[PDB]
Protein chains: 2
Amino acid sequence: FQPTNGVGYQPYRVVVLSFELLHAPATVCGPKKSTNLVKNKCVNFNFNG
Amino acid sequence: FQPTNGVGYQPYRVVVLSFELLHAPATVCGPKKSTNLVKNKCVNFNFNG
C-alpha cells in the first residue's frame, strides 16, 4: 500500500457483521426503550423481537 | 479534497525555506561543533559560514 496509489490499490477496512436468526434466547437487541405491561387490551407488541 | 481522489489530486503541504544571505551577522547556523581559536599558523577556518 502506497499513499500515492490509486483507489484500486487503496487500503479499505471491512467489518462483516453476521447475525443468526435462529430461535433461541436472544441476548443482543437494539436501543429501543422497554415499555410497561398492558394486559387484557388489544396492543401491538415486540416481545424480544 | 477526497481520499479516493486521483494521484494528482491529493493534498500536499509545501514549506518553502528561503535563506536570506545578507552581508550581516548570520543568526541561523547549522549544527556544527565549534573549535577553539588557534592562531599564527596556516589553518582552515569556518568563520560564521
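Throughout, chain B uses Swiss-Prot numbering, with the displayed residues spanning 497-545 in order.
Header says: electron microscopy, 3.6 Å.
Using the three backbone atoms N, Cα and C, a Cβ is placed for every residue, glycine included.
In Swiss-Prot, the entry for natural variant B:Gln498 to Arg states: In strain: Omicron/BA.1, Omicron/BA.2, Omicron/BA.2.12.1, Omicron/BA.2.75, Omicron/BA.4, Omicron/BA.5, Omicron/BQ.1.1, Omicron/XBB.1.5, Omicron/EG.5.1. The structure shown retains the original residue. Under the heading of mutagenesis, Swiss-Prot lists B:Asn501 to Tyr and annotates it as follows: Increased binding affinity to human ACE2. Record note (Swiss-Prot) on the natural variant B:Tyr505 to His: In strain: Omicron/BA.1, Omicron/BA.2, Omicron/BA.2.12.1, Omicron/BA.2.75, Omicron/BA.4, Omicron/BA.5, Omicron/BQ.1.1, Omicron/XBB.1.5, Omicron/EG.5.1. Listed in Swiss-Prot as a mutagenesis experiment, B:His519 to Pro is described as follows: Increased resistance to human covalescent sera neutralization.
Here B:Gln498 (variant position) is positioned 8 angstrom away from B:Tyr505 (variant position), judged by their C-alpha atoms. Annotated pair B:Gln498 (variant position) and B:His519 (mutagenesis position), C-alpha to C-alpha distance, rounded: 47 Å.
Around B:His519 (mutagenesis position), no same-chain residue six or more apart in sequence has its CB under 8 Å from its CB. Taking all protein chains in view, 12 other C-beta atoms sit within 10 angstroms of the C-beta of B:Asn501 (mutagenesis position).
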